[PDB]
Amino acid sequence: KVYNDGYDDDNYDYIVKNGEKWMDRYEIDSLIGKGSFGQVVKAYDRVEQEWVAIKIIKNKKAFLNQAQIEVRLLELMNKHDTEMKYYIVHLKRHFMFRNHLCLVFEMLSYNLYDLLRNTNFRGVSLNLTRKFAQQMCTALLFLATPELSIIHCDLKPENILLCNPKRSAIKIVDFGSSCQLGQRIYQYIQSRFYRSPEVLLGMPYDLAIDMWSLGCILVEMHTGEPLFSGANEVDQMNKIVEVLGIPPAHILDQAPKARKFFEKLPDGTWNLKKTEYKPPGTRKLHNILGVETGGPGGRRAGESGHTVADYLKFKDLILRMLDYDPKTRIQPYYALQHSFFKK
Ligand SMILES: CC(=O)Nc1nc2cc(O)ccc2s1
């Protein structure tokens, strides 16, 4: 057939042609990303004389209305004066072109998933991990701004991008999967490896779910492997319990999805209902991180800024980000005051 006068494919995406001239302004170079939303292209702005990333949304009502929500969250974000907003990807402008909504961003570099691939999944250093952590904590402090109160809701290595390949600066991308605070509309949220216990349990949730994901992300950036690599939801909770033990009963008594993972015994205590896992809380983060044995797999033995003390600081901060209780889970402001970041 012919879709959108031949500009679209049979899947509502714009057929990207390299070297195409848009509105006597944008020079399309090449595609750098893809997803259900549509496509992301690298291109040169002839007016501002700089490279830009252009997120071309699918020519369809559903994907259009989601991108419009993202536009309004990004435009609501750049109303604020603070310098913390530049840990979020900056939307420069947006427009309709051949029936696709196009969001124009600053051009960023590789994502943190690409970075882990570059290490052959052995992780980067604790020194670089700390700079990613301090920057993400500030990013989350900014999202916690009362007038924003934005839950990114899908934080993962893929959605954190380096500004530049020769620097440690990072920005968060993709606020099309946001679940902004308030009335609970969504329950199946967050990508599984980084999905919080309150989400797994079917419980109310808030901005604390992004801090959980960050805890997970940060350990992964130093080990090189995902911390809780569940193939399904049951396996995900089981991998969480391996490291952190059985979740507190006060939470499980309130959890609608309690019985998907756990069973309440005659004595009133909760247990794993069986379905190959280490016993509750015996896969220690102290040992996953290699606190006293020279880091993950001993690969950081003798590296500067990888002393036992440095590792205990990191461990502690991470354990505070993986508190089972979303109420006492460490908040952005206090995370930034942790001795892991203290000069
Ligand atoms: C799904 C999604 O929004 N992906 C995005 N990828 C990039 C890459 C950039 O360099 C700048 C902005 C964005 S947004």
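Residues 134-408, 414-481, in that order, are what chain A shows, numbered as in Swiss-Prot.
So this one's X-ray crystallography, 2.3 Å, going by the header.
Including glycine, each Cβ sits where the backbone N, Cα and C put it.
According to Swiss-Prot, the features are:
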{"type": "BINDING", "residues": "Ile165, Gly166, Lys167, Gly168, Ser169, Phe170, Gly171, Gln172, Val173, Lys188, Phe238, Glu239, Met240, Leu241", "note": "ATP binding site"}
{"type": "MUTAGEN", "residues": "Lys188 to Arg", "note": "Abolished protein kinase activity"}
{"type": "ACT_SITE", "residues": "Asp287", "note": "active site, proton acceptor"}
{"type": "MUTAGEN", "residues": "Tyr321 to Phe", "note": "Mildly reduces kinase activity. Does not abolish autophosphorylation on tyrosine residues"}
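Not one of the recorded positions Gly171, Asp287, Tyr321 has a CB under 6 Å from ligand 1. Considering only the recorded positions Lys188, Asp287, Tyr321, the residues lying within 10 A of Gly171 (ATP binding site) on a C-alpha to C-alpha basis are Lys188. Note: the Cα of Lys188 (mutagenesis position) and the Cα of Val173 (ATP binding site) are spaced 4 Å from each other. Here the Cα atom of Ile165 (ATP binding site) is found 20 Å from that of the residue listed as 'active site, proton acceptor'. You'll find the Cα of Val173 (ATP binding site) roughly 25 Å from the Cα of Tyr321 (mutagenesis position). Cα atoms of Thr408 and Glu414 lie 9 Å apart, with 5 unmodelled residues in the deposited structure between them. All protein chains included, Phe238 (ATP binding site) registers 20 other Cβ atoms within 10 Å of its own Cβ. Counting every protein chain shown, 15 other Cβ atoms lie within 10 Å of the Cβ of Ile165 (ATP binding site). According to DSSP, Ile165 (ATP binding site) is assigned to a strand segment. Cβ neighbour density within 10 Å is lowest for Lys167 among the recorded positions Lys167, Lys188. Comparing Cα positions, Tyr321 (mutagenesis position) lies closest to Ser169 out of the binding-site residues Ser169, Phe238, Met240. Residue pair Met240 (ATP binding site) / the residue listed as 'active site, proton acceptor' shows a Cα separation of 21 Å.
DSSP assigns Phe238 (ATP binding site) to a strand segment in the three-state reduction. Between the CA atoms of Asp287 (active site, proton acceptor) and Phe238 (ATP binding site) there is a gap of 19 Å. Counting Cβ atoms from all protein chains shown, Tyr321 (mutagenesis position) has 9 others lying within 10 Å of its own Cβ.
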